[PDB]
Amino acid sequence: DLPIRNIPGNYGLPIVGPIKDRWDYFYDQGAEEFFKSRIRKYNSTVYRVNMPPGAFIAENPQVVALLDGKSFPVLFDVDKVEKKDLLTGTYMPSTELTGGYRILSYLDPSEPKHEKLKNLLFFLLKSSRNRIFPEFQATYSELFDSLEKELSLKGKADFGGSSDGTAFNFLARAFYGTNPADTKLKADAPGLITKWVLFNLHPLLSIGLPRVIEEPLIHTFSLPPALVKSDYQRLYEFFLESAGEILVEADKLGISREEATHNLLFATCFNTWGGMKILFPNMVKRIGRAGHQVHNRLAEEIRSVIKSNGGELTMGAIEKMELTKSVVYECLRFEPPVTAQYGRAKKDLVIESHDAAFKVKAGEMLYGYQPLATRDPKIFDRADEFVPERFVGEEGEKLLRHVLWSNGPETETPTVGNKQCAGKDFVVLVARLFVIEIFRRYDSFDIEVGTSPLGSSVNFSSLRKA
Ligand code: HEM
Ligand SMILES: CCCCC[C@@H]1O[C@@H]1C/C=C\CCCCCCCC(=O)O
Ligand SMILES: CCCCCCCC
């Protein structure tokens, strides 16, 4: 059996310990090296550490970090961890930001409204099933038209600053059969959502600014929700007026119209649009870096399969695209869009890692940095390499149980009883559609890459048309 080890690490002195750890995390090391340096120092993938934000935003920055793929899955086990009010970690954004409601993502499965609200989103997704393909193809075709246009003018095309409007338009049309251009939102949604997301997540982000500016402005106190209230109201009235069909189902599930609307706003703007804002530019970055031979292989597969399908792109056609499916899973393994999962121990636990077991007490906050679980070299070969074909074939597919992007194994299903992403299948689908749209149009591409507060900044510098 595994030896019991004391959990290494410490929290330093009051006040100054957490501050120095925050400086390492944001400025002097960055998240990955913050965690890896401590793995090396402590010779352990489980250890005590302070997490941001602390200061006057979080009451208690103290966590036990789980940084390997054996220990991490404890965070999925709803019998071992409580998942209440910890979506964003050791603080929770004011409910003033969300209409006075505790939204679904913050609810533990023991709360009755968790089941109701998750069932509502499952309905939203199922009801959209026949709109996803045509609306994705229409909106993303327009995006690539715009990018070609920009490349011709500037010699480079900024992906993110057009793709955010594309994603919102796509979601409004797919989920609600509504074109935002036909509404009072016009083209304003990305700006409105970005500001509101910043008010929620600023304690966890760096914008770029020097620490002497950022620390007092975004890392010490919460930004006042009052300042984003009017912007949120514009979004709210869009959802109230556009979500008629879904609100009928909310009524049947026994959810108030107002509670339903705030929840649809959050699922659409925060979970979906926000998640896509991180994922899509990251996919362009990693696929871009994979090189032109990989691009050509994807183009050849995708185009051949669609030709075999009489030119009609369907769910069944996608199942034939082995490399495409594998590349999407490899993006999600290599660079999980949301890196931080938390859970509070409900009872005394014994957590097993690769070489030791550790005991934690009821009430301890557990934290996982997902990239260290999904790039764990004790689980994956070539763990730090992006390998496009990793998940191709029977043996490769077995490894999907260790892909964790959805807050559960990729082989498992989200349910009302767990806290796995309600949109799991939707995300994988639209990520596949995104790769398909690129390579049906282009043989290959080149990119330029920079940092962004969320995800990556990506420019196309060449788009080689078919
Ligand atoms: C690329 C896009 C997305 C990413 C990266 C993503 C990722 C995640 C992650 C990591 C969690 C776990 C949160 C936690 O720490 O507890 C989560 C939960 C959740 N996500 Fe997704 N998600 C995406 C898209 C979507 C979509 C399309 C939906 C539509 C329903 C959605 C709805 C939810 C909901 C409702 C939860 C909370 C589930 C519950 O309370 O049981 N997300 N997501
Ligand atoms: C703008 C929010 C994007 C993520 C939405 C996705 O639905 C899940 C929400 C899960 C956690 C919320 C906090 C996300 C912070 C993301 C940046 C830092 C990180 O990756 O840990
Ligand atoms: C980076 C914090 C700026 C806050 C914006 C307030 C808008 C009135």
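By the numbers in Swiss-Prot, the shown part of chain A spans 51-516.
Heads up, header says this was done by X-ray crystallography, 1.5 Å.
From the backbone N, Cα and C atoms, a Cβ is placed for every residue, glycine too.
According to Swiss-Prot, the features are:
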BINDING   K133, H164, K168, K469, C471  heme b binding site
MUTAGEN   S155 to A  Confers strong HPL activity; when associated with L-137
MUTAGEN   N321 to Q  Abolished allene oxide synthase activity
BINDING   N321, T389  (13S)-hydroperoxy-(9Z,11E,15Z)-octadecatrienoate binding site
BINDING   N321, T389  (13S)-hydroperoxy-(9Z,11E)-octadecadienoate binding site
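Everything Swiss-Prot records as a feature, shown here on the structure.
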residue: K133; record: heme b binding site; DSSP (3 states): coil
residue: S155; record: mutagenesis position; DSSP (3 states): helix
residue: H164; record: heme b binding site; DSSP (3 states): helix
residue: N321; record: mutagenesis position; DSSP (3 states): helix
residue: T389; record: (13S)-hydroperoxy-(9Z,11E,15Z)-octadecatrienoate binding site; DSSP (3 states): coil
residue: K469; record: heme b binding site; DSSP (3 states): coil
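Distance between Cα atoms for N321 (mutagenesis position) and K168 (heme b binding site): 13 Å, as a whole number. If you take the C-beta of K469 (heme b binding site) and look for same-chain residues 6 or more apart in sequence within under 8 angstroms, you find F126, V128, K133, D158, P159, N457, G458. Closeness to ligand 2 is met by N321, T389, these being the recorded positions among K133, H164, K168, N321, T389, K469 whose Cβ falls under 6 Å from the molecule. Contact annotation for recorded positions (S155, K168, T389, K469) versus ligand 1: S155, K168, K469, each with CB under 6 Å from a ligand atom.
Ranking the binding-site residues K133, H164, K168 by other CB atoms within 10 A of the CB puts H164 at the bottom. The record gives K133, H164, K168, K469, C471 for heme b. Within 8 Å of the mean position of their Cβ atoms, the other Cβ atoms in that chain belong to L154, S155, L157, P159, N457, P464, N468, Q470, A472. Here the C-alpha separation of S155 (mutagenesis position) and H164 (heme b binding site) works out to 8 Å. For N321 (mutagenesis position), the count of additional Cβ atoms within 10 Å of its Cβ stands at 20 [all protein chains shown]. For the recorded positions listed here (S155, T389), the lowest count of other CB atoms within 10 A around the CB belongs to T389.
Its Cβ taken as reference, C471 (heme b binding site) is surrounded by 19 other Cβ atoms within 10 Å in the chains shown. A distance of 14 Å separates the Cα atom of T389 ((13S)-hydroperoxy-(9Z,11E,15Z)-octadecatrienoate binding site) from that of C471 (heme b binding site).
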